[PDB]
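Here the structure comes first, spelled out in structure tokens, and everything after it is commentary.
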Amino acid sequence: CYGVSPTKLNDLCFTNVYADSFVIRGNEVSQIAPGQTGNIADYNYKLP
Amino acid sequence: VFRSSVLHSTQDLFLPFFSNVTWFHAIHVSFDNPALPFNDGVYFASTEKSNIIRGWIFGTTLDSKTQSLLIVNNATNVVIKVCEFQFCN
Amino acid sequence: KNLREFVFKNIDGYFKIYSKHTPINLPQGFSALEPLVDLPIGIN
Amino acid sequence: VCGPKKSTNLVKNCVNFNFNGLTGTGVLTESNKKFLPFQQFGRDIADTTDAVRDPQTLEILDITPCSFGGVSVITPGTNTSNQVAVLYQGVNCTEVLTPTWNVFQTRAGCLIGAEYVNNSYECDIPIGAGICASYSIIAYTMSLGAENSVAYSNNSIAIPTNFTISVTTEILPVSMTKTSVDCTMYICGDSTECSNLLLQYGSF
Amino acid sequence: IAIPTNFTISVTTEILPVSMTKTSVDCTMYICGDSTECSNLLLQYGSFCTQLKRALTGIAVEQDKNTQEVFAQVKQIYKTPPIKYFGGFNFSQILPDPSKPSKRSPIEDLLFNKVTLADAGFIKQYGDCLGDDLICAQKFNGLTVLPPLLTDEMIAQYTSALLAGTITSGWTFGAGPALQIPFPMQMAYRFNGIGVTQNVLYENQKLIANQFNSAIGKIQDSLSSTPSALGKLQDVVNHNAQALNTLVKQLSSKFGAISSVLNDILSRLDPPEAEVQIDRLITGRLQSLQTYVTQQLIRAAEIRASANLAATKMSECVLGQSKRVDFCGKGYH
Amino acid sequence: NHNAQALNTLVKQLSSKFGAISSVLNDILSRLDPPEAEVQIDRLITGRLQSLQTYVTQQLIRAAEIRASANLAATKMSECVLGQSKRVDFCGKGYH
Amino acid sequence: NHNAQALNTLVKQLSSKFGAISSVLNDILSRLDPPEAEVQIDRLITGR
Amino acid sequence: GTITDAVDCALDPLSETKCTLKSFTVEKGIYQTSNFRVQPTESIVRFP
């Protein structure tokens, strides 16, 4: 959890929460993260 | 954010002052109107108090190859849908 | 006669919309636009 | 969208508040600010939340910290007496908590524990705004000097017929104690791996 | 050889700062406002708060001592005679006016009106801190301005006493007892000090008094028309105000953290990862406070030097006659 | 007294932890491995260096003040002792 | 000489690492990703 | 190495000054102690 704590989460508010959903390969879990590079992080889905 | 009696400096997308903007004049007498570019955004202005243009197309190729936003304003319950629309000339 | 202004932004796939109507008699002066719609289209 | 938490009754005028997860401490009073419908939080010059919109009602309430101020304690010599005075600087006597533990309002703060007198004396303990205290502990306006008048005239002159040779002392410092501080032995306790990292800071 | 056959009695002004605005900053309320664990983490940095408190107390005591040494130089308060006659010379422009609530001269009134202080440190009834300010915002973050020891009334009384002693005793009131002496005789002694015979004065006292009155009038007109007369004090006031504003604005910095608000970090992150985020803010605010204290100490040293120079000029020109060229203004003092 | 208090404060600042687990260097060196001990050694060194720089700044300010005072004292010496100065209230109150 | 030595010391302080892997910013930017390079950029900026 | 004296810093202002100055003998003068703050009495929770 970037910027937020996993446990201290039920005591906060949000403007609009969007729950994305996509299935990637097992070795591609290290690429879905801010600042990361690769094929997925550059062609399919990138985080700011 | 609410601010009063304070000089706030910010860095974001804005319109430069004293800039040369293009004023279009569309007329129908009863091809010629190409899609204007959207480089990093655009600033739209209008002063028509009638049923003149109240919509904007958003896309990159506009040939049902990728997604494209369609915003149409009307009397009540406007429709805003992004889809693979086949836009005309 | 009313002047209708619009501003469209596309940052990190988040589409921003700013608009505010100001009556006129592009005259000199300042008029800030208000954010109305913010939808995450996520398209180029 | 928020998390599961029961709301409480809104109390105005020093209690802890929680507006949509924004915790803090301060009083809540009415406000005349023209908050826009899409504006929820406020922010002053110091980038602190000064106004907030309630999630239930559309009214705007100001956020102001509770009563505070400096605590200046006036104490004489320990071998002389043990009674002390309290000076709430910047706070009037009608306003004055964190500390567990004869009232005169001065221009610098409310002074409690010192009796104000009318006769002036030499300033002993500088309190502020021309007021000084001395030892019970009493408060008084410091005297600027002995009042004297000169018998000025058109044909009046004063010439001394005698003199008194006096010697006055004057102490002026010329130097101080030298100091040499070894950075390696001070920052590092004779450790080699500590010096290896200390040397990476340059020629400090 | 060139020898002058006439002379012009001119008056020149000179502005020198004696003190500045006091400042007392509470480290706890500034860095760890309404926070508990923040104070527990800050206590691990030692006694830096105590160092800052000692520095501010020393600055305040030094400013008070400089003010006392500059203004409070005599032991007695000499009053002006009721007969405002000194051989034609008019001193109503520099003598205090009893008609005003404050016993200040018309020149001192203009000098106080041209300078606008940001915060004098008076009592606030807490009613002006809410609703329809920079001073309140600084006070809410620990920046507290303390008023000086000697008030404006005491300074005005000291100035009036010094003026009366100078006009009624020449230079004998500073070296010893105030020996009464007519003002024309004091002027004759002053002229004899610079090498001018007293017959010139005894023959042109009327012309000298007229020139003195014209010079006082021109000085008053220049003080009323030119606002840059008290610029040396206005710059110090503006520097103090800008330093306070910068110190209260530095709280907006994140210093590499996710947010500048402590409550946001405490509510969004757990302590194991919130301590490392609060530590950055604590270090940044501590460095800002140390830089502010260093700048304030440098300014206090400069003000101390200026106050020593001003006290020396006072003791030389007012309480006596100094032969130093270009010290008591340009020309034969 | 100010010099002694500055020295005592500088020698006491070693008791601070600056966010580390302990102020003692050997304790951190023997309780944590270098992979996780350098993150505390750096904080300790930074805190001690900041304290040293603050002490040096205070000493420089005090040295400048003492230099001004010593220049004034030397001027007063050369004027009052080695000669006769007619400056009022310079060589004490009264006709020097 | 004191002014020149102060200038030389200020321009030499850039050679220090301040606990980072290298005193060069481009090297850290090219060797590490931003999520793990910001912690060194912060140390460099603080030291400078 | 035995405890022979103690001071309750939260008992009286003189004891607070003694604890602030880290000495049992306080000379004549004025000392600025810790600032007072009004403690909160209740907790307000506001949610939609």
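Sequence positions for chain D are given in Swiss-Prot numbering; the residues included correspond to 524-536, 538-620, 629-633, 641-674, 691-759, in order.
Structure determined by electron microscopy, 5.4 Å.
Every residue, even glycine, has its Cβ placed from backbone N, Cα and C.
As recorded in Swiss-Prot, the features of this protein are as follows:
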VARIANT   D:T547 to K  In strain: Omicron/BA.1
VARIANT   D:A570 to D  In strain: Alpha/B.1.1.7
VARIANT   D:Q613 to H  In strain: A23.1
VARIANT   D:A653 to V  In strain: 19B/501Y
MUTAGEN   D:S673 to A  No effect on O-glycosylation by host GALNT1
VARIANT   D:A701 to V  In strain: Beta/B.1.351, Iota/B.1.526
VARIANT   D:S704 to L  In strain: Omicron/BA.2.12.1
VARIANT   D:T716 to I  In strain: Alpha/B.1.1.7
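All features noted in Swiss-Prot, drawn onto the structure.
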residue	record	Cβ within 10 Å
D:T547	variant position	18
D:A570	variant position	20
D:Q613	variant position	23
D:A653	variant position	27
D:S673	mutagenesis position	19
D:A701	variant position	10
D:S704	variant position	15
D:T716	variant position	4
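Taking the Cα atom of each, D:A570 (variant position) and D:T547 (variant position) are about 17 angstrom apart. Put simply, D:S704 (variant position) is 21 Å from D:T716 (variant position) when counted between their Cα atoms. When the Cα atoms are compared, D:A653 (variant position) and D:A701 (variant position) turn out to be 25 Å apart.
Separating the Cα atoms of D:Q613 (variant position) and D:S673 (mutagenesis position) is a whole-number distance of 18 Å. DSSP classifies D:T547 (variant position) as strand under the three-state reduction.
On the backbone, the CA of D:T547 (variant position) and the CA of D:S673 (mutagenesis position) stand 46 Å apart. Cα to Cα, D:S673 (mutagenesis position) and D:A701 (variant position) are separated by 19 Å.
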